[PDB]
Amino acid sequence: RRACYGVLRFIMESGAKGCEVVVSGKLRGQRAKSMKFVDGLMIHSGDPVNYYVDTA
Amino acid sequence: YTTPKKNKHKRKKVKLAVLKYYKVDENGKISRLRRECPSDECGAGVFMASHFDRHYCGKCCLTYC
RNA sequence: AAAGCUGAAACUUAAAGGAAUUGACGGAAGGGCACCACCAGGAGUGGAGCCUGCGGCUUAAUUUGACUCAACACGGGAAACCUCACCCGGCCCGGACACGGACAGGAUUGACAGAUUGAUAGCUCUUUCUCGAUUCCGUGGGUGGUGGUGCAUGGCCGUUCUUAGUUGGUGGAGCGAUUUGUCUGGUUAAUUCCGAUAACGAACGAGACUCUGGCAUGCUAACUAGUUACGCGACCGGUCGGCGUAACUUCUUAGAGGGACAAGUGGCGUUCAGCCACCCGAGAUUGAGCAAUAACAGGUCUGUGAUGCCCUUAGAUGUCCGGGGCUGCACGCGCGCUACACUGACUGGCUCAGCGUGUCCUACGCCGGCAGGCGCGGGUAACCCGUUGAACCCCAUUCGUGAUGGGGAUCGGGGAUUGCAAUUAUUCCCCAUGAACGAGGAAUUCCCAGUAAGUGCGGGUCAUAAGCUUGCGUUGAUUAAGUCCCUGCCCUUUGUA
Ligand SMILES: [Zn+2]
């Protein structure tokens, strides 16, 4: 939670339009889960995605 | 398994083997008991073997009857 | 009389139950939607032979994952060896590093011959030679895996789900889960807009966007693209993909920029969003790619040096080498290919592509009936193959309703190309053999215009190589412009144990 939020706060401080940080796997217990964290604006479809959002 | 066991070949340990190569007399006749290997690199450095009915060199794999 | 009134216990149990909220579901209702739905049809498939992929029965092993849409020509899975996991048999360490022992008075390495073995494997036995602290023996500790678990996981991927869905902030309503915003009604392919309005401001999806088709006798250009003209030549003013110069860009390549917006006209529409028709036009809906929120105990540990646990780890589940198997057939299913002929076969003649690939693609000459054999050239490619002389189709010939010159399965001989190796026949060619099949029962798939279907060609696999898929042209239709009846989908009302 703290680590991912630290990264969000820094990315939004740096001056991005919006951020999406996702962490997936054995977060707690023996069952695989996923935690998505979103802020600002984020586009998913069309050509603009190619040259407006960068992913890792 | 059907076979009892397959054992690896262990080299028969011989003590001080190079004393069998020379036969030095009291006044000093240094005679080579085993024959010399007549090949190029072996010449004067390798003493070719003497089996029961043949000769053999361990380096160059040269054989004579 | 049927029965009425009054009326316990032993034992047994963690809930039974009441209101209201979200979902899901209904053989409940109201709107709308889709050829993985029907209607009208087209081609079919299901019947036949054969190819492949699955179950079974065999086997030494027939390695194995996947089982409605969301398994079964799927794992890019066309397996002769390799691949290769599986079965039989045999070499190798490629067991780092540390500690102890061993040890130049030699730890250890490799091997001729004969036996041994499938093997010219010093693998092992007999017999000796040969290398020089690199090893070899014990414990700890590693390192490998197409070993196990996808129900421990990451990543991609498929599906729910191709429909229009989805969520905060602040304000409002409820003790509360929660709800409103996200809507009565019109309108759209669309939670798309108009307009209502306890909501107002927003965000994602949709749209926009990117690639591709269709138009430019306007623009910039061109011996790796062509035309027009002229000269020379060949043969009768004409034919030339016969050759050489000059104007250019119509044809060819492809950069920039134009062009289409319900814009113009007439109806219909709370004259609003918009809908139908028509003129002018190349075009008045081209085809894709990308695709939210929230989930499948969906598939994959056999893509990985992506990976946690566990199992083995030197007579190994490591790795390699010889074989065999993956294809083994009383049977049942799933994609398909060729057919059942006369709108057709056969023989000859004529005449047109497009995508895209070549360090293996191939022109030209010679020999062989053919598969192919030799010799000598071009091309790392708008340069050579190549003007990619493709097939259906078109025009002649023969056949004649006969299981027939339809169909070419199954079988016998030969002759070539790959490859170290072709038998359980890898492909390829020639002669011979000539099965079922006369349009397929219940059932069931796909599809709306350059579409369906017929028909070839290129790419991927590829030493050998397409009955597969992924693309490209070519010839080119019938029927519909609708509906919720079947099968499902979205929104709104209700009902629920
Ligand atoms: Zn020698």
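Residue numbering for chain A follows Swiss-Prot; the residues present correspond to positions 116-171, in that order.
Quick check of the header: electron microscopy, 3.2 Å.
Cβ coordinates are placed from backbone N, Cα and C, and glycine is handled just like the others.
As a published mutagenesis entry, A:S139 to A appears in Swiss-Prot alongside the note: No effect on phosphorylation by PRKCD. Here Swiss-Prot notes a mutagenesis experiment, A:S149 to A, with the remark: No effect on phosphorylation by PRKCD.
Taking the C-alpha positions, the distance from A:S139 (mutagenesis position) to A:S149 (mutagenesis position) comes to 4 Å. In the three-state DSSP reading, A:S149 (mutagenesis position) counts as strand.
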